[PDB]
Amino acid sequence: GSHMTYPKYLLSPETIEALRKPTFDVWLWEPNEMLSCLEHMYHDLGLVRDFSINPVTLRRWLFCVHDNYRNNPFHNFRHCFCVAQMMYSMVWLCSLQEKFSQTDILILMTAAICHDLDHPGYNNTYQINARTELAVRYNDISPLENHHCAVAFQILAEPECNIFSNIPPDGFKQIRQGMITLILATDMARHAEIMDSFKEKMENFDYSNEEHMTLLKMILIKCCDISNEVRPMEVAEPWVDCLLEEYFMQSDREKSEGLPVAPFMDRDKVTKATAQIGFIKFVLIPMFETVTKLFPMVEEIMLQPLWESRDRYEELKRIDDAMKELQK
Ligand SMILES: C[C@@H]1CN(Cc2ncccn2)C[C@H]1c1nc2c(cnn2C2CCOCC2)c(=O)[nH]1
Ligand SMILES: [Mg+2]
Ligand SMILES: [Zn+2]
């Protein structure tokens, strides 16, 4: 809708606007356009202003982060973009700038971007069972999440990537601690533990209680991380196949190496529909239900697409099961 054509990395006013909503089609963009989107978020949220981030350093940092993501079917730079874009959408939807400080927004955004750095495409169960260098280094304690974290701080230690260079040491330590808590909280083995702790605080929630806010930030990063099904069907659906592509690579390797295989990774046991029905019903919907108690606007924007998705996979399951029965 402009008088002349601008290159892809110069985001159109329409893209800038659409970027604020969970309906944003994450598939339409090349890495350079996604990098421009992430950069806009830091300026738009007032993070460049409030933390005196050098605008060039922000770009170098984002480019370095992009480079440290692997070309995996799921755990890649586009996934990193989803999580950060969903976080950014949640800041607007939930009016997080009213409830959280700029330091908290910075932690939420930086942890969302860094949460899966250098992911190898094989989960913690593979690392542990195969006794990999990562499992040995981290003593079987969230090896991947600990690594994503370490890589995040290794990038920030490079002077041309240090977006925190103008932040006083006390501020840096505060951001570092918060980011470590958030990235480590993305380990799904801790889901029930984190959900229970949050629900316990939800009995009488306090926005001025640091412990309550830490748990809310952990729940927010967890929400964003597994949020694909909140997105429109056309955007959400291709992500399941990407994850299954990664899971099948792992189970094949586990079979070959004589290691235990998880049923949800077994090509003959798992179906996209049955895997998604369960995940939506027992992981996604209950998690977003607890958030809705604090942010009532999350029901219409995030629970409604989850209900629609659950109902569509139930339809797909009826057809898929009948189809798979003819195949034998
Ligand atoms: C098709 C996936 C099979 N999995 C079954 C399952 N059941 C119980 C426990 C674990 N998995 C649930 C499915 C699933 N996993 C997701 C999604 C998003 N992130 N993850 C994951 C969350 C974990 O970290 C990697 C991405 C999703 O939409 N579906
Ligand atoms: Mg992860
Ligand atoms: Zn992730």
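Numbers here mean position along the shown chain, with the first residue as 1.
The header says X-ray crystallography, 2.5 Å.
Cβ atoms are placed via backbone N, Cα and C, with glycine included.
Classification of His75 (mutagenesis position) by DSSP places it in coil, neither helical nor stranded. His75 (mutagenesis position): 25 other CB atoms within 10 A of its CB, across all protein chains. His75 to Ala (Swiss-Prot position 312) appears in Swiss-Prot as a published mutagenesis result, with the remark: Completely abolishes catalytic activity.
According to Swiss-Prot, the feature active site, proton donor maps to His75, an assignment based on experimental evidence.
What Swiss-Prot lists as 3',5'-cyclic GMP binding site is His75, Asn76, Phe77, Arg78, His79, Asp116, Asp225, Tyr247, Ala275, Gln276, and the listing cites experimental evidence. Neighbour density for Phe77 (3',5'-cyclic GMP binding site): within 10 A of its CB lie 21 other CB atoms from the protein chains shown.
Here Swiss-Prot flags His79, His115, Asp116, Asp225 as Zn(2+) binding site, drawing on experimental evidence. Annotation note: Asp116 (Zn(2+) binding site) sits in a coil segment as assigned by DSSP.
Residues near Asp116 (Zn(2+) binding site) in space but far in sequence (CB under 8 A, at least 6 apart, same chain), listed by position: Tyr69, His75, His79, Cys80, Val83, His148, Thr186. The Mg(2+) binding site annotation in Swiss-Prot covers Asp116.
Close to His119 (mutagenesis position) in the fold, though at least 6 residues off in sequence, lie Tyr69, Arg70, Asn72, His75, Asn76, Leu144, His148, each with a CB less than 8 Å from its CB. Among the mutagenesis experiments that Swiss-Prot reports, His119 to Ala (Swiss-Prot position 356) is described with the note: Reduces catalytic activity, but has no effect on substrate affinity.
According to Swiss-Prot, the mutagenesis experiment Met188 to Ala (Swiss-Prot position 425) carries the annotation: Induces a 2 fold change in inhibitory sensitivity by BAY-73-9961. The number of other CB atoms found within 10 A of the CB of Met188 (mutagenesis position), across every protein chain shown, is 15. Look at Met188 (mutagenesis position): DSSP puts it in a helix.
For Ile226 (mutagenesis position), applying a Cβ distance below 8 Å and a minimum sequence separation of six or more within one chain yields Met188, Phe279, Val283, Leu284, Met287. As a published mutagenesis entry, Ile226 to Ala (Swiss-Prot position 463) appears in Swiss-Prot alongside the note: Induces a 6-9 fold change in inhibitory sensitivity by BAY-73-9961.
Quoting Swiss-Prot on the mutagenesis of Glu229 to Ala (Swiss-Prot position 466): Decreased affinity and catalytic activity for cGMP and cAMP. Taken residue by residue with DSSP, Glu229 (mutagenesis position) is part of a helix. Around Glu229 (mutagenesis position), taking its Cβ as the centre, 24 other Cβ atoms fall within 10 Å, counting all chains.
Long-range neighbours of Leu243 (mutagenesis position) (same chain, six or more residues apart, CB within less than 8 Å of its CB): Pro73, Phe74. Annotation of the mutagenesis experiment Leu243 to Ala (Swiss-Prot position 480) in Swiss-Prot: Induces a 6-9 fold change in inhibitory sensitivity by BAY-73-9961.
The note that Swiss-Prot attaches to the published mutagenesis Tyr247 to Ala (Swiss-Prot position 484) is: Induces a 6-9 fold change in inhibitory sensitivity by BAY-73-9961. Under a cutoff of 8 A between CB atoms, and with a sequence separation of 6+ in the same chain, the neighbours of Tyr247 (mutagenesis position) are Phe264, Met265, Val270. Under the DSSP three-state reduction, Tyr247 (mutagenesis position) is assigned to helix.
In Swiss-Prot, a mutagenesis experiment is listed as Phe264 to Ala (Swiss-Prot position 501), annotated with the note Induces a 2 fold change in inhibitory sensitivity by BAY-73-9961. Within 10 Å of the C-beta of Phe264 (mutagenesis position) there are 15 other C-beta atoms, taking all protein chains into account.
Of all Cβ atoms in the protein chains displayed, 23 besides its own lie within 10 Å of the Cβ of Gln276 (mutagenesis position). What Swiss-Prot says about the mutagenesis result for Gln276 to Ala (Swiss-Prot position 513) is this: Induces a dramatic change in inhibitory sensitivity by BAY-73-9961.
In the three-state DSSP assignment, the secondary structure recorded for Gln276 (mutagenesis position) is helix. For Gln276 to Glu (Swiss-Prot position 513), Swiss-Prot lists a mutagenesis experiment annotated as follows: 2 fold decreased affinity and catalytic activity for cGMP. 8 fold decreased catalytic activity for cAMP without affecting the affinity for cAMP.
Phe279 to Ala (Swiss-Prot position 516) appears in Swiss-Prot as a published mutagenesis result, with the remark: Induces a dramatic change in inhibitory sensitivity by BAY-73-9961. For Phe279 (mutagenesis position), other Cβ atoms within 10 Å of its Cβ number 19.
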Could you state the CA-to-CA distance between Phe77 (3',5'-cyclic GMP binding site) and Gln276 (mutagenesis position) to the nearest Å?
23
Alpha-carbon spacing, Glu229 (mutagenesis position) to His115 (Zn(2+) binding site), which is rounded to whole Å:
19
Please list the recorded positions from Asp116, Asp225, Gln276 whose Cβ falls under 6 Å of any atom in ligand 3.
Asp116, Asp225
Look at each of the binding-site residues, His115, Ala275, and point out the one with the fewest other Cβ atoms around it within 10 Å.
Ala275
